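Q: I have a structure I would like to understand better, so I am pasting it below and will then ask my questions one at a time.
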Amino acid sequence: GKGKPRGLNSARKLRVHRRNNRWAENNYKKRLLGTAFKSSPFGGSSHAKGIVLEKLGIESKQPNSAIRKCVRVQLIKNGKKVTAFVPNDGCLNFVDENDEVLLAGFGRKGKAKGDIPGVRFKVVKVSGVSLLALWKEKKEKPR
Amino acid sequence: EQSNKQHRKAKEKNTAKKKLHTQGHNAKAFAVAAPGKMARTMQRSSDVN
RNA sequence: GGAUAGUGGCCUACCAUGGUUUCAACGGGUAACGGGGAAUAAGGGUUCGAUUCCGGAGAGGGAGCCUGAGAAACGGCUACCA
RNA sequence: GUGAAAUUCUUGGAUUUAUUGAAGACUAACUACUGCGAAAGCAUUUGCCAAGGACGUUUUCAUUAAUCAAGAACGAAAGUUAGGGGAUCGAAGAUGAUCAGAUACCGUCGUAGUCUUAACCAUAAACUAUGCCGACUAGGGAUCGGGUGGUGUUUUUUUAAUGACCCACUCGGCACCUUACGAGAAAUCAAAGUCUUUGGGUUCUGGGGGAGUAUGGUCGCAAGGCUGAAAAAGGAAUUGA
């Protein structure tokens, strides 16, 4: 008879059994304990904040290669160094040194011809203004 | 030649239940009363920090 | 018996030794004010409801009182911590 | 005694032979796809003590039932404690031979054990690699226990048994052979089935392999604390110069 009780008074058993097994689930346990965001890429947040340490690939030759677009920033709520993209070597110029960049996830959908893997972050705001804003010449980077 | 099939013996630790109770306190008990609200407030608070 | 607007271990005497509990009491947690309602799924359910109305509680934190039909009030008072 | 040997024991006669005696285990052939039991398990004879299934029943009570945590009973072999006995085999150990080949890695002796009583231990590939109770859903023979019937042989007849075989029927078993209008990825399954997507009752349980890594997730386990050495044809050679 399918393993579970079925009698019209057995609701206490059906309910209590469900509670224990619901705990045995995994998304559920994490949701109630508060750990999904300890799994998340960089903590709770959706953007993180970092300091530009050094620009990698300054000396590479072919322009607009991934190792040109990359930089290296240390996340400030950990003191933890991670590398990050930046479109447009021009924008590589817009970001220089000790700049307080605002990083976001990369969320790439498909690989490219020479994309560096294992580089999951992209720079969004630099010293408080938008990289696309600077690049489009709407704004100007305030020192 | 002979093909002597082997047999598995028994499990060691693959249980969500014992994994919950394996730390001293009952991680099941020390929980909250509104998981969705926790989620969105932790979101918002982490961003503000 | 005292007290109260008045019921009542409410409190005080003097008596009995009871009361709740696997139908989960007691304890711990709660990013818990409760409900009308909001979102959404075909149903079953699930999650949200600090937030326009209803109720409760609070006016930095303990406690205490005066007036008055109505306050343990804080745009009233008294002392204590901050 | 081995493949080959060897320690060993043998003029106080061994191995062998005859007649006996003691000691402790053990119960051969008969032994089967047969029996019994809750499983582990259980084979010589007779006796006693209780117990059990099945079958037969025109006996009796009248729902007393099923599933079930806690706990309890028992639980092969090995093992532990204390006694007893101690023939046999025999972890450790002591020894022989280390002979090529392990194709043919053993021999002699033997503590503990094996056996027994009284306690512990509670584990096995403890297997039919599959929780239990109930019901229905395919044919076929054989076989073990009981009962009913039939028929002739085997039997025997006023004494104490009146059992064997054959045949049909029959409940209940150990299994088997064919197949599934079913199920399944397949092997297979009479349950692992019960007409397309699902309710006969009930308990427990669930949300691969190697690798590579981080460890504050945690538990174990270590040392010393007077102590030190300085390049070669300046070859090969019964094969050379």
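Since chain A takes its numbers from Swiss-Prot, the residues it shows come out as 2-144.
Determined by electron microscopy, 3.8 Å, according to the entry header.
Any Cβ shown, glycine's included, is placed from N, Cα and C.
Okay, so Swiss-Prot annotates it like this:
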- A:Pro64 to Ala: Lethal mutation (MUTAGEN)
- A:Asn65 to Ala: Lethal mutation (MUTAGEN)
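So that I understand the layout, could you describe where these features sit and how close they are to other parts?
A: A sphere of 10 angstroms centred on the C-beta of A:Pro64 (mutagenesis position) encloses 8 other C-beta atoms. A coil conformation is recorded for A:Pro64 (mutagenesis position) in the three-state DSSP classification, outside any helix or strand.
Summarising the environment of A:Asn65 (mutagenesis position), the number of other Cβ atoms within 10 Å of its Cβ, over all protein chains shown, is 12.
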